[PDB]
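Chemist: Sharing a structure here in C-alpha cells format.
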Amino acid sequence: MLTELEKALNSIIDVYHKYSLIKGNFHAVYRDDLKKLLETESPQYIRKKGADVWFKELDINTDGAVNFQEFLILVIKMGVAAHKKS
Amino acid sequence: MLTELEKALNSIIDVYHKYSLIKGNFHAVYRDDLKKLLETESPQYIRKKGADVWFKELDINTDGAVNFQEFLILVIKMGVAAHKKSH
Amino acid sequence: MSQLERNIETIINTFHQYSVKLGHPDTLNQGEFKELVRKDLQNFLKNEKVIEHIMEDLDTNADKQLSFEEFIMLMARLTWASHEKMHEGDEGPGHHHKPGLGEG
Amino acid sequence: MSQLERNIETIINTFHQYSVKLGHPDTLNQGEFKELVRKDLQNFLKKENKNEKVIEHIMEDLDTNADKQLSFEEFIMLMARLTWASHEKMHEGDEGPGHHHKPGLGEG
Ligand SMILES: [Ca+2]
Ligand SMILES: [Ca+2]
Ligand SMILES: [Ca+2]
Ligand SMILES: [Ca+2]
Ligand SMILES: [Ca+2]
Ligand SMILES: [Ca+2]
Ligand SMILES: [Ca+2]
Ligand SMILES: [Ca+2]
Ligand SMILES: [Ca+2]
Ligand SMILES: [Mg+2]
Ligand SMILES: [Mg+2]
Ligand SMILES: [Zn+2]
Ligand SMILES: [Zn+2]
C-alpha cells in the first residue's frame, strides 16, 4: 500500500497522462495540450507567464512536444515556486 | 568494447565529472564551475548567451548547482543548436 | 485546487513535517531524511549506507542538510523511476502501464 | 574542438550516416533506426535488441510527432536517456564514501 507521499508522486504520473494520452505520441504533450494542462492544473501565478512561453521553456529539444521528462521540469519549477510562496 | 556512438555518450558523462568533481557535491556544477565548463567545452555561439543566463536556465530547482540531469538539458540544447548550424 | 497542486502540497507538507523537528526548520538532517525514507518512501525505496549516500548525492550545496529545493529532485527522480518501471520491457503497441514502484 | 563538442559531433554524424539512406534525408525511418540500434547501440541496448517489438516501442516512444520517423531533435532524447541510464548504472547500489563509477551500460 503506497504512502501518502508515494500516492502524490504516482498521481503526478497520472496528471501528465491525462494530457499526453489525448493524441499522438503517448508521452507527448503538444502545444495545444500544454495550454489545457496549464489552464487546468496550474495556479494563476504560474499561468501568467503564458502558455507559449512555458512551452518554449519546457520543450528543450524543440521537437514540438513536452515529454514526461520535460514535464517533470515544470513540476520541479511549480514545486519550488509553491514552496517559496508558502 | 563499446561502439563509437556509445563511447561518445560515456564521454559526455566524463566531461560533466571533469567539472562536478572539482568541489563539493560530486554531481553538482556550481555557478563558478559552469562558467569554466562553458568557456572550455562550448562554442562561441553557446557561450555568448552568458554563463549567468545559462546557469539560471539550467538550475531548474534553484538549488545553486547544475546536477547531471540539468547538465543533460545543456547537452540536448547544444546538440540541437549544433545540428541546426551544421544543417 | 487541481490534482497537480494537491500533489505538490503533499510533497511540501511531508518535507516540512520532518524538517521542522530539529535544527534548521527548513532543512532535513541525515537522521530526519532516513526516517522520512523508512516511513514515507517505504515502497519507492526498496542498505543504510546506500540511503546515506543518496542523501549525500541529493545534498547539492554539501552542507549535510537537505533543503526543499534539494529534496524535490528526489521526488522527480522517483516519479520518473516509477513510470520507467511501468514501461519496463514494454512491447506496446500503444500505451499501457504495468504497476509502478513498490507494486506488482 | 572540446571533448563535449566532439561527442555531439559523433552523435550528429552517426544520425546522419543512417538518416540519409532512404526517404527523407534528415529523419530515420523504422528500418534506419533499427540498423543504428542493432550496430551502434549493440551494447547499450543489448537486451532490448533481442526483442524487435521492444525496439519498435522505443522508436514509437521517441517519435514525438507520431509521423513514424525520428528527427534529430527526437533522436537526441534517446542519446540523453541512454547517457543518463549509463550513469545511473555506474552508481547502482552506491555506498560511498566518495565518488566511484561501476561499469556503465553495456558493460559488466
Ligand atoms: Ca520536447
Ligand atoms: Ca561539484
Ligand atoms: Ca539544480
Ligand atoms: Ca530540521
Ligand atoms: Ca544541502
Ligand atoms: Ca555499418
Ligand atoms: Ca558504424
Ligand atoms: Ca517523428
Ligand atoms: Ca541512483
Ligand atoms: Mg500525446
Ligand atoms: Mg531517412
Ligand atoms: Zn506512460
Ligand atoms: Zn557520477
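Chain D is numbered as in Swiss-Prot, which gives 5-112 for the residues shown.
The backbone N, Cα and C atoms fix where each Cβ goes, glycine too.
Grabbed the feature section from Swiss-Prot, which reads as follows:
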- D:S23, D:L26, D:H28, D:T31, D:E36: Ca(2+) 1 binding site (BINDING)
- D:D67, D:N69, D:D71, D:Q73, D:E78: Ca(2+) 2 binding site (BINDING)
- D:12-47: domain 'EF-hand 1' (DOMAIN)
- D:54-89: domain 'EF-hand 2' (DOMAIN)
- D:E36 to Q: Loss of resistance to bacterial invasion; when associated with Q-78 (MUTAGEN)
- D:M63 to A: Loss of antifungal activity (MUTAGEN)
- D:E78 to Q: Loss of resistance to bacterial invasion; when associated with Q-36 (MUTAGEN)
- D:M81 to A: No effect on antifungal activity (MUTAGEN)
- D:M83 to A: Loss of antifungal activity (MUTAGEN)
Chemist: Which one of these recorded positions has the most other Cβ atoms within 10 Å of its own Cβ: D:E36, D:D71, D:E78?
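Modeler: Result of the Cβ crowding comparison: D:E78.
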Chemist: For D:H28 (Ca(2+) 1 binding site), which residues of its chain lie six or more apart in sequence with Cβ-Cβ distance below 8 Å?
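Modeler: D:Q73 - these are the non-local Cβ neighbours of D:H28 (Ca(2+) 1 binding site), listed in sequence order.
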Chemist: Take the Cβ of D:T31 (Ca(2+) 1 binding site) and count every other Cβ within 10 Å, whichever protein chain it belongs to.
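Modeler: Here the count is 23.
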Chemist: Within 10 Å of the Cβ of D:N69 (Ca(2+) 2 binding site), how many other Cβ atoms are there?
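Modeler: Step by step: centre on the Cβ of D:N69 (Ca(2+) 2 binding site), count other Cβ atoms within 10 Å, giving 17.
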Chemist: Which recorded positions (D:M63, D:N69, D:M81, D:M83) come close to chain B, taking a Cβ gap under 8 Å as close?
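Modeler: Qualifying residues, whose Cβ lies under 8 Å from chain B: D:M81, D:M83.
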Chemist: Sort out the residues at least 6 away from either end of the domain 'EF-hand 2' (D:54-89), same chain, that have Cβ-Cβ distances under 8 Å to it, and list them.
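Modeler: Residues 15-16, 19-20, 23, 27-28, 30-34, 37-38, 41, 45, 48, 109.
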Chemist: If you count Cβ atoms within 10 Å of each one, which of the binding-site residues D:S23, D:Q73 comes out on top?
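Modeler: Answer returned by the neighbour count: D:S23.
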Chemist: What does DSSP call D:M83 (mutagenesis position) in the simple three-state scheme?
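Modeler: DSSP call for D:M83 (mutagenesis position): helix.
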Chemist: Can you break down the domain 'EF-hand 2' (D:54-89) into helix, strand and coil residue counts using DSSP?
Modeler: 26 helix, 2 strand, 8 coil
Chemist: Among the recorded positions (D:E36, D:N69, D:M81), which are close to chain A, meaning C-beta separation under 8 angstroms?
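Modeler: Qualifying residues, whose Cβ lies under 8 Å from chain A: D:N69, D:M81.
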Chemist: Here's one to test understanding: among the recorded positions D:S23, D:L26, D:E36, D:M63, D:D71, whose C-alpha is closest in space to the C-alpha of D:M81 (mutagenesis position)?
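Modeler: Going through D:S23, D:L26, D:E36, D:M63, D:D71 one by one, the Cα closest to that of D:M81 (mutagenesis position) is D:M63.
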Chemist: List which of the binding-site residues D:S23, D:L26, D:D67, D:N69, D:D71 have their Cα within 10 Å of the Cα of D:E78 (mutagenesis position), in sequence order.
Modeler: D:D67, D:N69
Chemist: Give the helix, strand or coil assignment DSSP yields for D:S23 (Ca(2+) 1 binding site).
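Modeler: Once the DSSP labels are grouped into three classes, D:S23 (Ca(2+) 1 binding site) ends up as helix.
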Chemist: Apart from D:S23, D:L26, D:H28, D:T31, D:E36, which residues in this chain have a Cβ no more than 8 Å from the mean position of the Cβ atoms of those residues at the Ca(2+) 1 site?
Modeler: D:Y22, D:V24, D:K25, D:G27, D:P29, D:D30, D:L32, D:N33, D:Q73
Chemist: Do any of D:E36, D:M63, D:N69, D:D71 (recorded positions) have a CA within 10 A of D:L26 (Ca(2+) 1 binding site), and if so which?
Modeler: D:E36
